[PDB]
Amino acid sequence: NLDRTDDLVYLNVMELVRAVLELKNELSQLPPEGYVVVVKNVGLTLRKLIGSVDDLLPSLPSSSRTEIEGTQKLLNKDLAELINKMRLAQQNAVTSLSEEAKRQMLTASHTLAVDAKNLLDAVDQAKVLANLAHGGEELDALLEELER
Amino acid sequence: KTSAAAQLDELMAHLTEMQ
């Protein structure tokens, strides 16, 4: 098992998934005016994550570095897309497309969480195989409560 | 300030301008 106490990437991924889960929990009752803050808090935890990953990359071999950068780029694309579904939903607050728009917000935010986990995995592999990891379900639990 | 951090700051700058 992996020791997560000092592990800023793991902790930042957990915070990301928690912000996505807060978006989901607030969405149904939120007025359109309140959509910006909950997507921004997701993006803020992505900024922290990418920050802690960046700090790590120069210690990894070029192989791992490239593939980790692939995962980060995807996360950014995921946020860009959540921002797009957020705007659609705002513009449809007073139409009968509001519910569908919000469903598509949730899909986009869920996709982001899933890929945050996938970044965690590629980081762990890169550490493991570069003798950088430290040995000794919660992440998946958050994803499960979200999957509902 | 890699490409990912720069691309992300770009996305975040948009959200902040529409609150």
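All residue numbers here begin at 1 and follow the chain in the order shown.
The backbone N, Cα and C atoms fix where each Cβ goes, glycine too.
Now, the feature entries from Swiss-Prot:
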type	residues	note
MUTAGEN	A:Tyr10 to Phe (Swiss-Prot position 881)	Loss of phosphorylation site. Strongly reduced interaction with GRB2
Report summary line: End to end over the 7 unmodelled residues, the distance in Å from the Cα of A:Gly136 to that of A:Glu137 rounds to 14
**Report entry** A:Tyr10 (mutagenesis position) CB neighbourhood, other CB atoms within 10 A
**Finding:** 19
Query raised in the report: For A:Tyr10 (mutagenesis position), what is the secondary structure by DSSP, using just helix, strand and coil?
Result: helix
